[PDB]
Every structure is written in structure tokens, then in C-alpha cells.
Amino acid sequence: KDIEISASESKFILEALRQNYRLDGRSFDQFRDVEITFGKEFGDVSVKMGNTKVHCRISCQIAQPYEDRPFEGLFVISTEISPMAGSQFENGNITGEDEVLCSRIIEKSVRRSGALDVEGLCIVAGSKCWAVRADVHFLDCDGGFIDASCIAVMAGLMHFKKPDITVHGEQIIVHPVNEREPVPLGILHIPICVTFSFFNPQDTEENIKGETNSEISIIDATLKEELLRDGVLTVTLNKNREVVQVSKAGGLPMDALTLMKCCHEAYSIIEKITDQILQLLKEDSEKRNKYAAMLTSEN
Amino acid sequence: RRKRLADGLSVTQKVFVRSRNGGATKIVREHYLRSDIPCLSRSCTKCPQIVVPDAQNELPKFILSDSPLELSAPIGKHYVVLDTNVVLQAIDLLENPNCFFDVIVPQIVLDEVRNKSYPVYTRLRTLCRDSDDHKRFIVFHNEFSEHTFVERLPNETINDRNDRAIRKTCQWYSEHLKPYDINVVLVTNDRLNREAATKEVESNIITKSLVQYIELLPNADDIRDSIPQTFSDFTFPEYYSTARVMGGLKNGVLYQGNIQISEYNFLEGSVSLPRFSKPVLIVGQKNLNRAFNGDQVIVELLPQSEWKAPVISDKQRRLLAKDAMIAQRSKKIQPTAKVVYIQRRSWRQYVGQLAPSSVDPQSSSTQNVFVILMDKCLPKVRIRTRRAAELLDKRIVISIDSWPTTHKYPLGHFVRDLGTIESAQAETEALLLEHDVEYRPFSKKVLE
Amino acid sequence: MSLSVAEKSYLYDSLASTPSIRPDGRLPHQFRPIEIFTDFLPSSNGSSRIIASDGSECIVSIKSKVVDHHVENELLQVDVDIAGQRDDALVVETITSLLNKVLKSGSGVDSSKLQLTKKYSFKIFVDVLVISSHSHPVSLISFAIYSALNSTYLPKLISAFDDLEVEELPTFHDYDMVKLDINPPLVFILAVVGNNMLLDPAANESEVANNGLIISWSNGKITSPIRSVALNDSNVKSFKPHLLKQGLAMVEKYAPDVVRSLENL
Amino acid sequence: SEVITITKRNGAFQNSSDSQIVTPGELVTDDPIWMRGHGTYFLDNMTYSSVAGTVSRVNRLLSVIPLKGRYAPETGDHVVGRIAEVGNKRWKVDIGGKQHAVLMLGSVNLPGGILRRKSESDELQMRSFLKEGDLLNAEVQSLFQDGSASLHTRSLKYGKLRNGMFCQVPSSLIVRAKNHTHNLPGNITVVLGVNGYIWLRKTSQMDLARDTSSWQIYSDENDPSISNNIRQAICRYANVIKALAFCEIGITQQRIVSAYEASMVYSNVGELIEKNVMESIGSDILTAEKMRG
Amino acid sequence: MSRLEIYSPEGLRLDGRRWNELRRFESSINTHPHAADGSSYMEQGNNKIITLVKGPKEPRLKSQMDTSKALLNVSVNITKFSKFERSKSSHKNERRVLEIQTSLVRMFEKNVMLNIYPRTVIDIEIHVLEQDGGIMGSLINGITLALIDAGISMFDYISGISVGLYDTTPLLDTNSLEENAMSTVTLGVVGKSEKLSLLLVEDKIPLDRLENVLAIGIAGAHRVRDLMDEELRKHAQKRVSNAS
Amino acid sequence: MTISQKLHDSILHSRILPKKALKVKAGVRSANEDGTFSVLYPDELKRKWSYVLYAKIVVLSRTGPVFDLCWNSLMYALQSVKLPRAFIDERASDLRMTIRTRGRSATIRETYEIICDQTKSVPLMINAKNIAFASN
Amino acid sequence: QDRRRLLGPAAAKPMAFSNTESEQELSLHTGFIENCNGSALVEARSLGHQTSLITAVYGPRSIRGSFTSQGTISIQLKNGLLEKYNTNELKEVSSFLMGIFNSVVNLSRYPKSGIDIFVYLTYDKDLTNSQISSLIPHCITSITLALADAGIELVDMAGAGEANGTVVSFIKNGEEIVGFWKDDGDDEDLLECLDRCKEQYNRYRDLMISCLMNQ
């Protein structure tokens, strides 16, 4: 399972960056357009950026908490790749490296960051809590998965609602779904990750001892773009201007002064897209409630 | 042992065992000494040669004056270095505006406070930064100081090296303060620590106690009632040991919460426990066991022989504790409890009034007085004091010192001299603080 | 290793000499020179570091833990790691399961010395990291552990020890440690060639052998666990029992001299 | 009169001619006139070393010789190979260096010689003449594009070993000379490889032929007549190798003879393993180096 | 609420360090000659690492083989005695660890002159013994020894250090106590430059400090590869002066 | 991995087992006079408890398809299952414990460990008119 | 948990209960497994203790690894139904198993060929009101019968006898020992530990050869 590209094609794109061109039609520092559409279920969404397609799912159920944090509920994200999304991939390799490179990000992007209040999953302390689940599916790759799965999970959390609960010791009263309403969830902050994609037009030494910074960085590598890149970097931020994570794990060497200059441009990008989610969550729920207005008057 | 760095800089290992949750968790740390440790004073000209900026690029302020209160030779000019115990006994004496303007805090003394009490530790943290032109408190990090650091000697407890290092801490001081003849006064309360300097063991050092320091002030009459401190019909019991209550907590033996002691019945109170529905009364003066109303305590249920109708093993008590919840569902005979330990005192500074029976008119000397408190629920406090003929028609501030075994009413000391009874200004004042209202003006660190 | 056949005769020739000859020509009962370091992981209850002549290399760590000695049977646990190998491999697990048997709690282990209270005691962890080996590594590994137990200090009990009635939670001083008094065992690798029995088989000597032994030494004597043990599997031959009876005192009349060399402080 | 060296040291992890010595990342110069070879990389002037080693300036050639690394194979060298694998008509065999050498099928001395010509049935018998792990004398022919080189046996003198024992050393201490087979009193012979591999065996007649049947060139046989006085004399030359190896000594054939006669203090051959005594005999020869030449 | 004292207003840390100070830093070269030609030992404070390098040499399988360059394997060994509290389970496929196993590869894809070592294998062995926090940059400094410890072809020194942030103030060379106390960043710094190999942030960081925060660690990192250099050099003198 | 699923599926589709058959009616072991124990058993009817059963199939000398013999061998094992008598303590020592929050607190419920009898047992109740058999 | 199996809901637990010279004996059978080429069946029952176990042969299987001159043995011990011996406890025995048969099998007859040995510690009674050490010698017997059934070149009917926590394996009618195993016991009881093992070995090998030559 190996992608084969000519070195002639390798120089071609490398030339295009040397004349400030890229094959998609975007700018270097331009991001794709995002299509968000929900299914009928809560925590159901289809997210699409041109060629890359994803789908995720949020659910929850009853379990006991750990001994470790006996206060808090349970939550984890599955991101199992299927070779459906591209023939590179093993059947569910949880031990591949790029998978881990997809994993630990979303592990840190959600779980260690804590966008979601796990303490608001405590139904009863130590007895019964929530087990909230996030199964990420990939559909078709043009890269940006780890940015797409960044979004589509956080999209899904802002669309899921959990049903109604009443406690009497052991008499724990999960109510019928349609009499007593499902209840949405508590998001502390909304993180958005950004892939950065790096291209030395030169050898090693002109990056190493060539003092002249000459390295091109772009956003959202397409599939062919992604196969030649030299370093890998993802930052994540919010609306309140705090930096969630940064991960440059090796690759090409890279100036620090670039990275701050990189990460500022992230901010203006992610903010506009964030609010686009925020209206569509409202507007769909508005469309839910206008169709709820088109239901009770109908019934 | 120890090792050296090429900057002349020392490195060694301080290592202990964390005793948390009864575990035996060995904890090792490296330790550094530095040689840029400032003496932080006005008169010295060489510790200002070594001061270097912080990450906010500041060289700090060397505030202890050339001019202390100078006293009778062989005191002369002097600085004061303290005990934790004299702080633990006399924390409010430190807060006198009238005196004690120049005190070095040793780092170990700082730590024992941080070991002992958290909000008391706030106050020294408060006072040192809010030192002013008048009163100046520094913290000398003596065990960060190379020239004052000591080790654990062979066959030693941790208490020995505490007193020795404080003694070592003072030893460097006058040596650095020989050139200006400002002395350093070590204040203690410990009689064995007041034994080793009787022979003047190594240092020709100023080892005075509190009163042995207090008896040398020009104005010591105003402050000696802020010095902290048969009387028997029966004997009160005691509070359980550390391993007993920590051994009690996990098994479900012991319980904590809050207690309310009644005013209409001074000798009866109940708690609201997490395991228990109804307010579980504690009946009996010995069973209240010399705690005050509102405190955090640790209680034990009483046997059904002491239960009330309106063993050795804890194998019995838990099964009896189940019978309590049965008797809680009775509401016909309901259980009684007693305290066995005090989780926390809710003590603070307190304001009351004295008894005219407790005072002699003809006397001018020291005498016992009891304070009638403004809190109706809390009992009187025996106060051994001189100026009671003054303060009888006056409002007062005390602070509770201790409860030893014998005393039916506790030992405390008068703190702040307020003003005349039903004068409008003084009755304005205690109406603030006993209602917990901050009133003091904005300090020097505020106006910056 | 992979060696050549023409050697393998000569090696099986020279060692099966009746005036028996080692490839390094030691006396038949000798061992090889080693180095023994301890007390260097100051986060641990004890540490150990041992150096072979062929550069085989291990370190065994000692961490302790306080436990109820009634709810748990095994008061002493061994856990082993070999570099370069999977958990699943054979030589890992057998050596691992071996030293547990070697340090059963009352076989050569004096668990009364481990006893804290009438209710509590000390769970210990024999934690082993082998950097490299070229040998059947086992008898090396006991040696550092012997020094590791001789380099282990434990914090001092303060309170009393009878928690049946009063059920006190036990208390330790924060500086005062006491050495674990213990009589740890020792393990020796043997090998049988023809009519000769070498001591400390080096890897070449370990390769050519017909069969070999492992003999548990403890308390100044022979004891269990004792296993006949294959080294290779291309040259596995059977054996007269008096040769098995020979090696025991052949170990034993040279054992404590090795012990006293290490019983040396 | 002992069994083992047990000496103790507790409480520590460890016990704790001028030329340019350069580091990686370091500039040498930026005179453009210099040429740039091994251990050197650059950007148009900036002469940059890449290892821990020494500046070698050869007359306009600057290059960096390291101090640490594997054995460098070169042609015409006399080394010892351990048989790694068998290929199509190829063999793989360890040098000790970076990679295996290769060895063509017809690159070897045939029994009966050249009168035995080629045959395709010979590849059906690769395992007949050779198999794994075996030791031999080999002659370094030539290389590939990388730096991996090959071998052959163009003599009777090269061939598969027997009649003795192997030992191995670092490749550094072996000194270069015009000769490598050496014959020592005791009727025995060292076969010093260059690469760090050392075979001892009993002196043959072909060895004796150097200084005045053919069907046995893949045998696992020895001379059956091997005395212990041969065998124990092997071990005395064996340990003194490691003595010089522990003492970091360039091997002179005479130094070995000097090592051997200095070892005549000790008849207990098992005492030739001591860290001190090897160093003592190591100290002997270096003092004895300060007399002759 | 912490009952302890993070950073003094008097400028001091837990051992009394300043914000711009290091732990005791000790390396060693050729710690294990009988094991591999790359053998180096690290003490950076109580972070104690044994570092081992094997190669350049033949693979175990012809599948794992390239005709262009070397391969690089990372095997991390976190012991269960590495910490104060003894960890229960083993780590040998823990997804936390595999990340670093990915990480050091891409950090060291680009120092090794890969083309001039084709068809061969480089294996880097890690033994984490005593763990003191600052754990990530502790590794990289041990790596930079071990490649030079055999003298493998390379470009440059590569330095690593975790530097933490208490509220406004940078902390060079934090420990694990401080690591759990605040926000930290580790920097994989290359040589004398201002270019980065590793950059990893887990904790939450306000944006505005970060340029200044990044501007801190370089002076630390330059003093790192400083102290590596002479320490190798005084070893390097010890060879030839007694070799010759 | 198919097999244990495939059985379980049609076992559900057999409708053999109402969960009434899993309802456990525990006793309490009365700590009686002079240190003797008798378990008070209630009969013919605060927490509840449920049996959950397990199976293991070992297959030796596979010569063909296995599923029918996987089915049918279970069926005879099903009829031989006794339900062992389970009981709880009279009043178990393992009672309610509290956990402190950062100011608040909660209560762990009392841990009544069910114990099955060393001796007594009852059989299993089966919808016997639905016990199938297999054929390919 | 394990996503590959059916292990029930997690919060369940299994059921709990509390308290409210002799003869050994065999029943040895072959030729009953058609997957294998060598099968052997063993019943054992002795005084509080009844034991049944299965030894399974697959050979000669091909080796995808490389060339060898000769054969290679592979041995698996697996828990049956009730008794659960420890994992690391198993393979130590598997180590001790292979050493003896490497003084048994003509591997030189079988170049580049594998030997697969599956042992199923199927069911054991221990009704008695070093627990693995009591089952060692019966394994060797159970293997030998299955290895005769695959008909592989074996030098000797080798067997082990047991004397009270001690296992000693013989050949040549006991005139040599091929496998030694010792736990705690006495001291210098070895000479009696020769005897009782030997006679059981003298018993067992006769029981074995009856199982085949009479068939």
C-alpha cells in the first residue's frame, strides 16, 4: 500500500510555490469552504470541505464512573480509520503512526483541554454517570482530517441533547423521550485546530546554515500537496484568544518568528468559521422550531 | 553530602517520606544554595551590591532602617528575629502599630506557619509585603542562604536542627551587622531553648524570651496585656490522636460537620451529618468537651444507654450506627452523640465586656477577669490582667490563646484597646468587625 | 550467537578433556570477573547495578509499598524486563516466574522482617531491567538483587502495631530509615559436558553443553527451586545422576566463598 | 586461589600530539581554495564538520577523520568473515563493518582446482561447500557504488578455518603491516584479520611452507591429534590479546611474544583474566617499550 | 488551592532557583563500549536516562529495507519505578508514548545524512530511569550525545528544554511539581539557530506571552549545546593524549 | 468470532428465556445463638439481583461445519444448569461510605455482596416448548 | 474492554462461595482426533485428585523462516475449564518440557520441519478440602503417546516419576535421568526421591506400551 508520484511531479509543485502558485486555486494562506449539515438525530452531522468528507456521532449512556475521578462522568473519542476513505490504510490500525498523529491531537484537543464539563455528567456520584461516546468516521481524504475531525466533533457536541433523569437512590428514573425533553450539554470553550504545511524549496543546508528564511507555509494541504511536505504543525485556539495546543513534532527545521506570524493569521480565519457554526446551530434549531411551529399547528 | 557547581554553587539532596493517606511515599528533592542572598537592610552596603533584577526587571527595596527602637545597652540598636512559637502564641502582638517595626522572618519559621495554619500564614504574607515606613518585615530565605544552611546531624530529630538553624540564622546576622552596631534579638518561648544559651553555648547571642524581651520596652505597659497565656471542679476529657481519627474516618466510625450550641440551652447542641437526616444532639458538658459554637469538630455516636427519648471494637459501633438510623426513623427515642476531636476551631479576634464582679476597685495589679462576650452562645474567658479598672467601662478586643485540661473557661489575651462603653465611635467599630465588615484604610501596596 | 561447526567439535573436545580445559582456561569451579554497584537511584528503596565481563548488563530496582498483609498473599513481587524482546517471549517469562518461586514468602524469605503490624506489612517490588545479555542470564540477575536487598532502607514505624481493637492507621517518621534485615538467596548456572562440570558458563561454554542446571542457594546451604535446564537445543544429551550428585557439593564447597566475597561490605 | 572477582562500590552510578579537534555543526574555515571530502559538508564557503574527529589537511584537501565508527572495508585486505547467508548464487557474510560483503559463486577455490570447471549444478550445492556462521580467510577485491565491497579466495592460503579458536577485538588496535599471517613459538599461528576478527590455529605444513589434501577445504574436521599442551597454550595467547585490548595496545607480533614471555610469571592460566594483572602486564610492555625500539 | 509556594516575590523557586536557571547537567560518552558504539548517559537534575544507539547495520528482514537511506527506530522504556508512585501497567504500546516515538523520528529525520547510509538500520534505545519533570527536552539532549557517541554523520547540535509559565513569568527548567502546577512548553532547538525541530504545547496558553515565551528558551538552549560541547571536548582530549 | 454471536442471536430469537428466570431471591444469614449461622430464606414474593450466565465451547478435531454441533451441544448443557442458592448477609459490614468534594460531599451506597450457597441450589426454568435442534 | 469477544456487561461479577503410599491410576487412549496426526488421551485419579488432559500433534509443518538442519519443537499449555494456572507458571513448564524431548526426537531425520504440541489442561479435580508440580510427569507421558501416534522417530519411551513435590524423568529403564525438577521438600531426601519416582516410571512405561502394542 504505497502512493507513487513521479519526481517530475515533485519538482512541479515545488516550482509552483517558487512562483507563488498552488494547484487548488486558493491562496497559500487560504482555507477551504466548509459545508455543515445535520442529520435528523441529535449529535448527527455531515461535514464537508470540498473533497474531504467526514462524519461523526455523539451518544451517551449510563455507567458508573471510575475510582480515579469518582466525581465525574466518562467520555472518549474513537477515530478509527476505515480503508474506505483511501486505500492507504489498514483495516482499523490503532497502531499506525499517522493515526496516532490524528489521535493525540484530538485527545489533547478535547479530553485534556476539556471543552466539555465532565462533572456535568455526574448523575449520582460514584453510582451512575454518563458514558459519552464520539465515533469519528472518515469518508474520503484530501487531508485536513485532523482539522475536520476537530470541527465535526465540536460540531456534534453542540447538537447533542441528553434525555431526562430523576433520582431516588437506586430508583433512577430515565423518562420517556417524547414526554420529557432531551437536554443539551455544557461547552466551556470551542477549539479549532489548523493544519500548517511546509515546503523547503532548497536543500537541508540552506535551511540549516542558509540564514535567509525561505520556507513556504500553506493551509490545508490537498492530497497531492500533502505528500511532499517537510514539516507538520498544528495549533488550536478559541474565541477568547488563548492557545489550546501547538504541535510541531519534528520534520523540517523552522524559525520561531514565522510561527507567531503564522498563528496570528489562524485567529482571523477560525473566528469567522466559528460563528458560521453558531448561526447554523441556531438556524437549524430555528428551523426545528419553525417546523415545530409547522407541527403543532399542523397537528 | 553535597556537591559543587562551577559557579561556586552548591547542590545537595533533601529527601523525606510523604505520609499521606497513611502511605509511605519516599520523596526526594535536590536543593540549591546561592551566594547572592541579600541582607535587605538600609545600612549594609554590600548586599545592595549583589541584587539582581527579576523577570519583571526590578531590584527590590531594602527597608529595615538604621534606626530601630534603640534600647538600654547592651541592647542599643537591635533587630528582632522570631520564633514560630512566639508567633503561634502572639500573632496579634505582631500587628500592634505601636511596636515591633523591624523583624526578619526566617524561612523555616515561615514554613512551620505554612505547616501549621493557612490563614495565619496569610497574615505574615500580608504584613511583609504591607510593611511600610513605620514597620518593616522581611523574609530571609536562610536555608536558601549558603552561609546559614545546616544539615541533619547524626542522631537528631527535626526539632533540633530547627532551633540550631535559627540559632545559625541569627549568627550570621550580627556578624553582618557588627559594622553598624544594630543588634539582632532572638525571641523564643522554649525553656530548653532558654537553657542552651544560658552557658552562651557558641554565640554571644541575644536569647531573650517574649517577656524577657517585653520587659525591655519603653512602653511595655500597653502591650503586656497582649502577651498570650486551681480552676477545677472535675476534669475534662481529651481529643483523639492523629492516627486515631484518620483511622476513624475511613471505617465510617467518625463524622464531621458543624455544630450549633443553643443560647436558651448553653449545654446542648446538634450537628447535621452527611450520612444522617435528623439533627443529632450532643448532650452533656463533658460531651461538648470545651469546643465553641460554630466550630468544625469530629463526633462519635453514643451507646443506646445514653440515647434519649423525647465496647472496645468498632465492630459494635457501626452496627449500632445502623441502629441510629433506625432510631432516626423512630423519632421517639433518638440517638445522642459526643465530640471526640475538633476538625477546626472557628476562633478569631473577639470583642466583649468585662464583669464588675471579676475586678477589684482597690487593686492596681494583675488579676483574673472574665469577659462577657457579645456572642450570647460563647462562654466567658478568664483574663489575667493589670489594667482592668481602666478597661471595665471600655470595649476590648481579645484573642483566645488555648484550652488546657483544667480550665473550665479558656486562657486568652486582650488584644486591642477600643474605647468607652456606649460611646458612639467605639460602638460603631465593633458593629463592623463582629458583623465582619472591613474598615481599615487602603495600605501602601494598595495605593501603588 | 551462531558459531561454526569446526569450533564446536574443538570446543566440545577441549572442555570435555579429562584434564578439563576452559576456552579461557580457568579452573573448573571459577567464575568470571564482575562489577557490583548499588544505591544510586535515590528515589528508590534500593538500587543495584552489575557489570559482566562480556558486557552483559542489568539493573534491578527496589520500590516498596505498605499493604495489609491479610488481604494479600504474595508479599513480595518480581517483575522483569529484558531489552530487545517482547513480553510474550519464552526466556522472559520462565526467568520471571522463577524468581517468584525463589523468593516465596517463607521459603528463604523471612516475611516476619517484612511485617509492619498485626494487620499491615510491606509489599516490595523486585523490578528488573536487563540492558543486554549474551548468556542464559539468570545467575547474574540474582547477584545484583542480593546486593539490592543489602542496599535497601525502610522508614521507621512510629505508632503501635495492634490494630484489631483500636485499628490505628500506622505512622512513619520522615527521615529515620532502617535497613531491611534479610537473608536473600543466590542462584548458580551450571553445565554438563561429557564428564566435566563448569561453573559460570560463558556463552561459548553455554553453547556446547550437553545439559545444565540451576541450583538455589540460600541461608548458607542448597535449597529449592532446582531445575535441570537446556541452554541450546542442538546438543542436548542425558546424564548420569551421580554427576548430578557431584555438582551439588561442587557448588556448595565453593558457594559461600563467593557469598563471603559479596557478604563483604 | 579464588572463584570470582567480587569487589564492591555502592552509592554511585559510576566512578566519577596537538591537532584540531572539531565537532559537528562547527565551522572549519571559509577559504574557498580548500577541497571538501569526508566528514565535510558546506555551504559555498563554510567548511562544516559532521563528526567528532580530527581535521586532516592534505596539501589542498581538507577532510575530517572521525575517531569513532565501524570498520572501514578497503580492497586487498586480509580479514575474517562469518557466514551470514546464502543467496541466489551469492552469499552474505559479516565483516563487522556496516554491511555484509558479497561473495560470488565461482569466487572460491574448488576442490580439484580449475580442472573442476563451471556447472549449474553447483548452485544446487551451495550449502555443500559453505554454511552459516563459518569462518575463513578472505581477500578484499573491490566495491560497489556505496562502499560495500566483496571478497574472494585467490590462493590456497585463503580458505575455511579449522584447528583452533576465534576471538575478536576492536578494529583500531590492529596495526597495518605488509604481512598478516604470523607464526608463533608454540607451533601455532595467528590469523589477524584487519577488521577486528582473530583466529588462532595450529601451524600447518602450508604454514610451514611459507618459511622454508586439497579436498579438505570445506571440511569440519580438524587434525585429530591435538594435545592439551597445544590447547592450553592457545589460551595463554588468547587472554593476552584481550589484555592488550583492555590496555588499548597496538598489536605488534613481537609484543605478543613479549606478552607471552612476560606471562610466564603465571602458570595458572586462569589467572590471566584479572583486570589488574592484564593491566600490570600491559604496564610491563609499555615500560619495555621504553628500551628497544 | 496549593498549600505551597510556587515562585517567591523575592525571585526564588523551590530549590531557590531563579526563573532563568538550570538544574545540574551531566552527560557522559562511551558509557557502554561492550554494548554498542553509541552509548551515552544523561543526568539533568534527577532526570536520568541511559541512551543507546545501534547501527549502521543489516536489517532483520529484507522487507524492512530501503535502497536509498537509513531507517530510524525509537524504542522508549518507561519503567514502573520511573516515578514516585509506582505505575501499575506497562507502557509498551501506550498511545501517549507512541507519539514521542513518532516525534523523535521526524525530529531526527533531518540531522542524519540519510542518503550516505543506505540499506542500513539505526536503532535508538531509551532507558528512562529517574524522572524529574522536563521530561521531553531531557530526551533530545540525550539523543544528541548518542549520535555523536558513535560519530554518525550529521549537521548540527540539537537542543531540547521544557520551559514553563507561571502567570506572567517564564520558568526555565521546570520540574514535575512545577509541571503539574502551571502551563509549560518544550522547545526542540537546533544548534545555534532560531529554527525549531520540536514544538509541543499541551497546556492552555494565552497568546500574547508566547512570542516572549519563545524568546526565552533560546538562551537556555544555546547554553545547553554549549555545555554539551566542551564536555565532549574534554573527553575528546582524553583520547588522543593517552591513545598516542 | 462469528459463532458465539450466532448462537446468542437465535437464542434471543428462540425466546427461551424470560428474565423472570434470572430473578434472584436472596436470603440473609442470621447470626444466631452461640455463634451459629442459618440463612433466613424468604419465599414466595430495596435492591434486586440477577444471574448472568456464561458458556465456553471447546472444539476438537474439526472435520466440517461446526455450527449445528455448536447449537445442539449447548442445548443439553442448558437443561443441566442448576441455579445455586444465592444469599446476602444478614447485615453486611460493608456499609455506606462518604466522599468529600471541594466543599461538598456525597455517600457511596452500602455494598451488599451477594454470596451463593456452598450447598443449596434450585434448577433452571425453561420455555421448554421452544427448545430447538439444528440441522444443515 | 476487549472488543473481540463477548464478555458480558462489565459491572457483573462471578459467583462466590464460602465454608458452611496411595495409588495413582490411568486410562490411556489414542487415535481420536482427525485434525492431528498424533493424539493421546489421559485420565488420572489419585486420592483427592482427578485429572484429564489432551496432547495434540501437528507435524511436520513447514517453516517459513529459513533453513535449519533439523526439526524444531513447539509446545503450548492451555487452561481448560476450571483450574486456572498462572500464565508465567505455564511457560516455565513449557521450557522444562522442551529440554527432555531434545534428548528424545531424531530431529536430524526431519530437516526444516516443525513440531506443534498443544496440551489442554482440560479438567482437574482437587478435592482435598506447587499445585502445578503435581501434574508434570503425566504431561510427558501424554506427549509421548501422541508422538508415537504421529509415528515420529523417538529414541526412548522416556517417563517421569513423582515423589512429593519432586519430578525426575528417566530413560533406559531408569538407568539414566533426562529431566530434573525439584521443589521445596526435605533436604538430602534425594536418594528416596530416586526410588518412588523410578518405580512409578517403572509402572507407567509399562502402562504406555500396553496401550499401543495391544492395539
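In order, the residues displayed for chain B correspond to 9-237, 249-329, 364-501 in Swiss-Prot numbering, which applies throughout.
Structure method, as recorded: electron microscopy, 3.8 Å.
Yeah, the Cβs are placed from backbone N, Cα and C, and that goes for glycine too.
Per Swiss-Prot, the feature domain 'CSD2' maps to B:422-489; the stated evidence is sequence analysis.
Counting only same-chain residues six or more apart in sequence, the Cβ atoms lying under 8 angstroms from the Cβ of B:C47 (mutagenesis position) belong to B:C55, B:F148, B:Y181, B:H184. Among the mutagenesis results in Swiss-Prot, B:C47 to S has the note: Slow growth; when associated with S-52 and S-55. The residue drawn here is the original one.
Around B:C52 (mutagenesis position), the same-chain residues at least 6 positions away in sequence with a Cβ under 8 Å from its Cβ are B:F70, B:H184, B:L185, B:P187, B:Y188. Quoted from Swiss-Prot, the note attached to the mutagenesis of B:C52 to S states: Slow growth; when associated with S-47 and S-55.
The number of other CB atoms found within 10 A of the CB of B:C55 (mutagenesis position), across every protein chain shown, is 15. Following the DSSP three-state reduction, the secondary structure of B:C55 (mutagenesis position) is helix. Here the residue is the original one, but Swiss-Prot notes a mutagenesis experiment at this spot, B:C55 to S: Slow growth; when associated with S-47 and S-52.
Summarising the environment of B:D171 (mutagenesis position), the number of other Cβ atoms within 10 Å of its Cβ, over all protein chains shown, is 16. B:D171 to A appears in Swiss-Prot as a mutagenesis experiment; the accompanying note says: Abolishes endoribonucleolytic activity; no effect on growth. No growth; when associated with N-551.
Experimental mutagenesis is annotated in Swiss-Prot for B:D198 to A, with the remark: Abolishes endoribonucleolytic activity; no effect on growth. No growth; when associated with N-551. B:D198 (mutagenesis position) is surrounded by 14 other CB atoms, counting those within 10 A of its CB over all protein chains shown. Look at B:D198 (mutagenesis position): DSSP puts it in coil.
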Using DSSP, tally how many residues of the domain 'CSD2' (B:422-489) sit in helix, strand and coil.
14 helix, 29 strand, 25 coil
Where B:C47 (mutagenesis position) sits in the secondary structure, as DSSP reduces it to three classes:
coil
Distance between B:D171 (mutagenesis position) and B:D198 (mutagenesis position) at the Cα atoms, whole Å?
10
Specify the secondary structure state of B:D171 (mutagenesis position) as given by DSSP, simplified to three classes.
helix
